Amino acid sequence: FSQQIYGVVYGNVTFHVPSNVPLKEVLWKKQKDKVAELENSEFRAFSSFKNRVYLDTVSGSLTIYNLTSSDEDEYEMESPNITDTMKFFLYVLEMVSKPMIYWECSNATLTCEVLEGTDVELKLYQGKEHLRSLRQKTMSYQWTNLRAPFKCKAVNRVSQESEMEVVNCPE
Ligand SMILES: *[C@@H]1O[C@H](CO)[C@@H](O)[C@H](O)[C@H]1NC(C)=O
Ligand SMILES: *[C@@H]1O[C@H](CO)[C@@H](O)[C@H](O)[C@H]1NC(C)=O
Ligand SMILES: *[C@@H]1O[C@H](CO)[C@@H](O)[C@H](O)[C@H]1NC(C)=O
């Protein structure tokens, strides 16, 4: 088992583990270090996870609260009567802010940019047409026409915001 999980800074995520036969004990590790456990009928969390994790005693599912970038990592769940691995790679992303659109009339160049966001992609549209996408926080485009306004969308795994603007240039 392997799973890709996307969380937001300061938010939380739950690593859902197949719930059938209740687990008697369960151990969660972040890389090779202990995160939390249900051992000998007692619960305990370790290091940075004390006070910010919840462990489902039935399924063994782990919930991590108040995510921070350091939390981005591979996590593994183990239980005595569970043969196979339960691996989860958690990515912690900051949400995108609203994109800004500006232009230069002289060289008919339109630029879109966005300040905040992790692994952001900017997508540009004019009318109902998707003109381009770039995995960057700034993207420029030389326009051929101004028959419709431009829409720029900033998107990442955990969020998205867009801005729409009409270009004002002398004909
Ligand atoms: C955990 O995140 C969810 C959305 O993913 C949110 O509804 C909830 O408020 C958060 N839990 C806590 C305790 O803040
Ligand atoms: C989350 O952690 C940050 C510091 O890293 C701080 O805002 C606070 O300790 C936590 N926030 C909440 C709502 O628990
Ligand atoms: C002109 O267009 C180029 C790209 O074609 C761009 O790099 C530049 O910022 C624009 N503005 C000016 C004043 O040249």
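Numbers run from 1 along the shown chain.
Cβ from N, Cα, C; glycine included.
As recorded in Swiss-Prot, the features of this protein are as follows:
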| type | residues | note |
| --- | --- | --- |
| DOMAIN | 2-93 | domain 'Ig-like' |
| MUTAGEN | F1 to S (Swiss-Prot position 29) | No effect on CD2-binding |
| MUTAGEN | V9 to K (Swiss-Prot position 37) | No effect on CD2-binding |
| MUTAGEN | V21 to Q (Swiss-Prot position 49) | No effect on CD2-binding |
Which one, from the mutagenesis positions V9, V21, has the smallest tally of other C-beta atoms lying within 10 Å of its C-beta?
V21
Going along the chain, which residues six or more apart from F1 (mutagenesis position) have their CB under 8 A from its CB?
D84, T85, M86, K87
When DSSP states are grouped into helix, strand and coil, how many residues of the domain 'Ig-like' (2-93) land in each?
6 helix, 46 strand, 40 coil
At the level of the C-alpha atoms, what whole-angstrom distance separates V9 (mutagenesis position) and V21 (mutagenesis position)?
33
